[PDB]
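Have a look at the structure below before the remarks.
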Amino acid sequence: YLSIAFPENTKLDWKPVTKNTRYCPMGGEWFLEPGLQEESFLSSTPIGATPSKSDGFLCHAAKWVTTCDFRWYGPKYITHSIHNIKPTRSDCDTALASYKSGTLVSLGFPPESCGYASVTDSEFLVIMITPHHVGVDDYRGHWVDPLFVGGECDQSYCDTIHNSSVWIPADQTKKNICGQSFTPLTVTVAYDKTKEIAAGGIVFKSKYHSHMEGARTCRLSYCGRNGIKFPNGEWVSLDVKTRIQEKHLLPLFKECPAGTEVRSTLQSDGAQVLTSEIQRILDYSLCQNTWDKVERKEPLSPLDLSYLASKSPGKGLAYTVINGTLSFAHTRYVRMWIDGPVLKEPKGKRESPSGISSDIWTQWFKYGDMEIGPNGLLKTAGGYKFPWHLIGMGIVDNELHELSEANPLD
Amino acid sequence: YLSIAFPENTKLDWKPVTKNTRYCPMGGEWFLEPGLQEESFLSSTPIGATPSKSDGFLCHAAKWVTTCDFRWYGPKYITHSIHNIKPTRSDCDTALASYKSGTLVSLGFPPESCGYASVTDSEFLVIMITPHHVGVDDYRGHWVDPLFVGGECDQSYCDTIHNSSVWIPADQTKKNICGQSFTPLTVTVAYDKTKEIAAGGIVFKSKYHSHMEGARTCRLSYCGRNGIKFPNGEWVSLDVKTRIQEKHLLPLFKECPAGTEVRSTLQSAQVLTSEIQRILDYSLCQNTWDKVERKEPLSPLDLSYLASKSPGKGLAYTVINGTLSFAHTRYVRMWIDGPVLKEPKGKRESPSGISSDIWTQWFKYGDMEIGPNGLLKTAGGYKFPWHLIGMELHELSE
Ligand SMILES: *[C@@H]1O[C@H](CO[C@@H]2O[C@@H](C)[C@@H](O)[C@@H](O)[C@@H]2O)[C@@H](O[C@@H]2O[C@H](CO)[C@@H](O)[C@H](O)[C@H]2NC(C)=O)[C@H](O)[C@H]1NC(C)=O
Ligand SMILES: *[C@@H]1O[C@H](CO)[C@@H](O[C@@H]2O[C@H](CO)[C@@H](O)[C@H](O)[C@H]2NC(C)=O)[C@H](O)[C@H]1NC(C)=O
């Protein structure tokens, strides 16, 4: 559940830092990756469940009947009954409009309509609108509530179990049934310019999605439109028409396992944007501050070194202190999952959080009493230590969804 | 390995929040200079002696009104309303006596009082008494709770944020703080080793106190005991015998200004902080409250935004039977092995110390169980919202 961006190779070719040029913050953006080509497409991503999208009304219909019985003689025998009937769509529409405008009034029983030697009755068709909220299957695109026939419905005039009432969505806009709000989003595809385009050789980026492995990306239809679910369980829209390397992009992806679910794009949340922005400025300024320590010829701590590390995958540089000397090394950072901020063995899972653990770094340098690695990785008696800030959780994987999944109150 | 600030008790006395007070705690701490020498001295504090909870009663007054409308003709139109009003002291006294004796019964709605060509109504003055506990000022013994106007009260009758409710303490003795046996507390002092130690070069901290700037810390006698008063209004004992850097510590600090009051409320201070972490934390808290007011669904992470991230007197939050609930507590420094734990344990004394249970009362939270400030008890372990960690001595060397 804990991920880091770390140099792929367990050993790097180190050289002493001389020119002192600052790459803050460290990322693949600074370095031109030759074989890489990028292409973007307009997309859409779910940013949260808005329950009002499934607000409804129970349209009840019942004839109120005043019956006058006048036989041979005797008093005027008047009875009052009520007969539940199923409303037409027109009845429900008119009565709902009346309800919204505040016109709908329960007028009660009809006035007595009497004759002689004949029992005739007069009736008032009474509609009662009881606001009822129902759920939504975003995946199958229909309403869902126990009151429905079959426990579900996909119309604008749904039939309930009770003969008297039906259900009308408060929004009858003839579009997709969805309990989810979206936002437009440019999604960018990165792939090897030379090789043939394929799901495994694609990486997705967006303002909300950091280096998302197409190889662990599957196809899924959400809220009535085609898209792809990323390895972190988040989803962006993608139509069959969109081409990448002059080929249909969508069919490159395996359909998602039946019953696959999709989460709201966490990074679009305001709390998340605040945290992100503050972290951005802090990463930058802490990097610059470390390089200021270097400039002032001050000694460097492992933490200071870690402020130079790349926090995202990409071609970059790593830094360490070999024999009291600041050294850099070219490398390609990749995403790895580690077992904790402090580890027993210098291993990590390289393909997925449930993948196989492999040696991630083995080239340790004499750093005082202990050994040090790239970007202030510590080899100590208490184990192997990463600085907590290099570690991420609950963003690039679905391992901690329980923590960020929102639930209503009361 | 990861320092956090967590309620010192494995269980707390939870109350609902429908009041909407919008309390946000002061944010986390920032980096300190890594080359700092640390020397700790033994001290003491009422924190631990003084009770943390105080039982009382909300006295709510409401007029139950049955209204009869009889105009020109037509049926008898009867309506039923309820008007919240502020109770008198007499109303509260009588109703509280009735409550204690078990006499107090809600009279429901008054019987219909009808006339003709005149809409007249009959009303019942229903006073309701509800047991309701509040926090306590550790140093003054005052009552501390968001319910109170100004957050605190020390009177026999207490005004609340509810204009119709009045809080009444069950025991109006307020104890005797000074007489108590003050809890022993270790106070850590950080200073520049390569300088002559001075007030302006000192940072205090303890399991109870986030970083306190010595430059704003003054000598102040409290309950007859010599001591020092942190900028947050709290106080710890310190006599002249205590040496730091082979030198008298206490005389390094000026006397407290005329009539300095040592307090311990929820706040303890008006313009926005300029500290980036504090601004962030504040913004996140407020974001969660925005969610609450908009009646939007809440994640455990959102909940965590409401928590204090530094040691100090504060509130913890949780969700009990779908009700957003809060409790008074003290946040204390602890150390946690990581965000996901096999046992709900943490280190209370030192990162090199031992683990102990830190949370016990779990509330059903769907298929999971939730604790304070978003702490989840799940099949896959005990999961802390990563916010609570926020920002090891091996990492800071050479
Ligand atoms: C939460 O409270 C419930 C009781 O209230 C329930 O939820 C309300 C919203 C309302 O709908 C009530 O009608 C519900 O019953 C506790 O459940 C029971 O509590 C009573 C009283 O203590 C007890 O007799 C039952 O045995 C409880 N049920 C069981 C088997 O535990 C429940 O304990 C509370 N939940 C937690 C985790 O504190
Ligand atoms: C709430 O607080 C004050 C009292 O502290 C209220 O003052 C009166 O409250 C009664 C309640 O029955 C009202 O009927 C009166 O109209 C109020 N009087 C006046 C002129 O203030 C007040 O309702 C609320 N806040 C204020 C100060 O307006």
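We number chain B the way Swiss-Prot does; in order, the residues shown are 22-289, 292-414, 420-426.
Cβ atoms here come from the backbone N, Cα and C positions, even for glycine.
Record features (Swiss-Prot):
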- B:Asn30 to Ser: In strain: Isolate CIN0360R and Isolate CIN0360V (VARIANT)
- B:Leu128 to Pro: In strain: Isolate CIN0309R, Isolate CIN0318R, Isolate CIN0327M, Isolate CIN0327R, Isolate CIN0331M, Isolate CIN0360R, Isolate CIN0360V and Isolate CIN6514V (VARIANT)
- B:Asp213 to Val: In strain: Isolate CIN0309R, Isolate CIN0360R and Isolate CIN0360V (VARIANT)
- B:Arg264 to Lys: In strain: Isolate CIN0309R, Isolate CIN0318R, Isolate CIN0327M, Isolate CIN0327R, Isolate CIN0331M, Isolate CIN0360R and Isolate CIN0360V (VARIANT)
- B:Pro367 to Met: In strain: Isolate CIN0309R, Isolate CIN0318R, Isolate CIN0327M, Isolate CIN0327R and Isolate CIN0331M (VARIANT)
- B:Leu424 to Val: In strain: Isolate CIN0327M and Isolate CIN0327R (VARIANT)
Using the alpha carbons only, what distance in Å do you get between B:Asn30 (variant position) and B:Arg264 (variant position) once rounded?
33
For B:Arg264 (variant position): DSSP state (helix, strand, coil):
strand
Chain A proximity: which variant positions among B:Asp213, B:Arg264, B:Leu424 have CB distances under 8 Å? Answer 'none' if there are none.
B:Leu424
Direct Cα-Cα distance, rounded to whole Å, spanning the 2 residues left out between B:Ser289 and B:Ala292:
8
Between the Cα atoms of B:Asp213 (variant position) and B:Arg264 (variant position), what distance do you get, rounded to the nearest Å?
16
Looking only at DSSP and grouping its letters into three states, which state does B:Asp213 (variant position) belong to?
strand
Between B:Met414 and B:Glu420 the model skips 5 residues; how long is the Cα-Cα span in Å?
12
Cα-Cα separation of B:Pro367 (variant position) and B:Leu128 (variant position), in Å?
48
Whole-number answer please: how many Å between the C-alpha atoms of B:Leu128 (variant position) and B:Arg264 (variant position)?
68
Could you give the Cα-Cα distance between B:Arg264 (variant position) and B:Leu424 (variant position), in whole Å?
27
